[PDB]
Structure formats: structure tokens, C-alpha cells
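Here's the structure, in C-alpha cells; my notes come after.
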Amino acid sequence: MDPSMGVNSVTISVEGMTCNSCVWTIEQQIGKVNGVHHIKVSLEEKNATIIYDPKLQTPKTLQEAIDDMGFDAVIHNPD
Ligand SMILES: [Cu+]
């Protein structure tokens, strides 16, 4: 019904985080950063893609939440 009635998705390329602590620290950070209806990070697939509310948030906080955690982030969705 509402997989994303009023939200958007963003995929961030990541690197240098091939250790559990990067998926539980980026999933816990992005997942609870603001409104992440679904967050998918993968220390081995080297990417972090999630969904967020573009009405109150945007891919700048997802880039600030990945930049805040400490992992090379190269989002390839809007740009
Ligand atoms: Cu780690």
C-alpha cells in the first residue's frame, strides 16, 4: 500500500568499511537519522541505499550521516 507514499530513496557508494562495525554504525545512524523507512548498507557490497522523507529531509543529511560516521561516501542517485 504505502511502500513510499511520500518519501524517496538514495544509494550511497561506500568504501573502507568492510568490518561489521560499519554496517551496524551506518544502519543505526542512517536508520535513525530522521525518517528512513528502509536503510540497506553492506560492508561487502560497498554501498548504502535507503529511503527518506524528502518533505523534511534530503540526500544532504544522508551524506552528512555517512560523512559523520566516517566512511567514504559517493552517492550516485540525484547526481
Ligand atoms: Cu567496521
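Structure determined by solution NMR.
Cβ from N, Cα, C; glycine included.
With a 10 A radius on its CB, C19 (Cu(+) 1 binding site) counts 10 other CB atoms from all the protein chains. Annotated Cu(+) 1 binding site per Swiss-Prot: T18, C19, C22, in sequence order, evidence recorded as experimental evidence.
Residues or ranges marked as domain 'HMA 1' by Swiss-Prot on the basis of sequence analysis: 8-74.
Looking at Swiss-Prot, the entry for mutagenesis of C22 to A says: Impairs Cu(+)-bridged heterodimer formation with ATOX1 while increasing the reactivity toward cisplatin. All chains included, 20 other C-beta atoms sit within 10 angstroms of the C-beta of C22 (mutagenesis position).
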Residues that sit under 8 angstroms from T18 (Cu(+) 1 binding site) by C-beta distance, when 6+ apart in the chain:
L43, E44
Identify all same-chain residues not among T18, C19, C22 whose C-beta atom falls within 8 angstroms of the centroid of the Cu(+) 1 site's C-beta atoms; report them in sequence order.
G16, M17, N20, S21, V23, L43
Secondary structure of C22 (mutagenesis position) (DSSP, helix/strand/coil):
helix
Counts by DSSP class (helix H/G/I, strand E/B, coil) across the domain 'HMA 1' (8-74):
19 helix, 22 strand, 26 coil
